[PDB]
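Taking it in order: structure first as structure tokens, then the write-up.
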Amino acid sequence: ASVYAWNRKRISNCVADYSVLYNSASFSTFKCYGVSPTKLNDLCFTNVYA
Amino acid sequence: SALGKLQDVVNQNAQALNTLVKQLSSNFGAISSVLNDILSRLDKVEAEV
């Protein structure tokens, strides 16, 4: 999406592995603001919004 | 109502303990009131702050 009209896909009803994402070294940034990226695999959530 | 002096001494301790317990819920400017949630969500270098 163009940033004037950003998309917001709901992610729900799944098992995730954020280490797969974090290990994608092609990502130029992975800053986290209320959780640590190492801890994500121990957590669970009601929803994630992409 | 006659035993006010004794009941007051019990009531003061009840208010003091209930305040001391309620204060565990106060954030004190941390991101959460619950120590185990900080330790679940955050890694040492941030969690120590």
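What you see of chain A is 348-397, where the numbers are those given in Swiss-Prot.
Even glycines carry a Cβ here, placed using N, Cα and C.
Pulled from Swiss-Prot:
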VARIANT   A:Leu368 to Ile  In strain: Omicron/XBB.1.5, Omicron/EG.5.1
VARIANT   A:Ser371 to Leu  In strain: Omicron/BA.1
VARIANT   A:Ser371 to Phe  In strain: Omicron/BA.2, Omicron/BA.2.12.1, Omicron/BA.2.75, Omicron/BA.4, Omicron/BA.5, Omicron/BQ.1.1, Omicron/XBB.1.5, Omicron/EG.5.1
VARIANT   A:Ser373 to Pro  In strain: Omicron/BA.1, Omicron/BA.2, Omicron/BA.2.12.1, Omicron/BA.2.75, Omicron/BA.4, Omicron/BA.5, Omicron/BQ.1.1, Omicron/XBB.1.5, Omicron/EG.5.1
VARIANT   A:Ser375 to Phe  In strain: Omicron/BA.1, Omicron/BA.2, Omicron/BA.2.12.1, Omicron/BA.2.75, Omicron/BA.4, Omicron/BA.5, Omicron/BQ.1.1, Omicron/XBB.1.5, Omicron/EG.5.1
VARIANT   A:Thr376 to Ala  In strain: Omicron/BA.2, Omicron/BA.2.12.1, Omicron/BA.4, Omicron/BA.5, Omicron/BQ.1.1, Omicron/XBB.1.5, Omicron/EG.5.1
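Annotated features taken from Swiss-Prot, shown on the structure.
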residue	record	Cβ within 10 Å
A:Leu368	variant position	12
A:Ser371	variant position	9
A:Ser373	variant position	4
A:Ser375	variant position	5
A:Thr376	variant position	4
